[PDB]
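Only one structure is covered here, and it is reproduced in the block below.
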Amino acid sequence: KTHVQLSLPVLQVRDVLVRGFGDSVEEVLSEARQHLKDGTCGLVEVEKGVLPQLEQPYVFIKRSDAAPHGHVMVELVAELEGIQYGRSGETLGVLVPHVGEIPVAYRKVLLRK
């Protein structure tokens, strides 16, 4: 399927144990997609002071359209040293590995895969 319904655990930035997906734009997009498939991906909501506490390159989920079955359609955009790879809508948050951190909420998304 071109899209997959996922329910992403929303993590507090100070709880996150693994603060990015890797060392290159291509690796972080690769690893993010793998962790989304495997159900091992968390979401951090972006506010003042969040991104400096996480590791670049960043992987964002961005709204791709204006929401089937309560799932916002999203796609992946990476960022490194102020340059983004991809073009999409509003950021819903930054993706990180999930390794058992307790979430505060869930974000239902329809991921363009």
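Numbers in chain A come straight from Swiss-Prot, and the residues shown are 11-76, 79-125, in order.
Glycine is no exception: its Cβ is also placed from the backbone N, Cα and C atoms.
Around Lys47 (variant position), taking its Cβ as the centre, 13 other Cβ atoms fall within 10 Å, counting all chains. For the natural variant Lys47 to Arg, the note given in Swiss-Prot is In strain: Omicron/XBB.1.5, Omicron/EG.5.1.
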Gap validation: 2 unmodelled residues, flanks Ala76 and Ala79. CA-CA distance in Å?
7
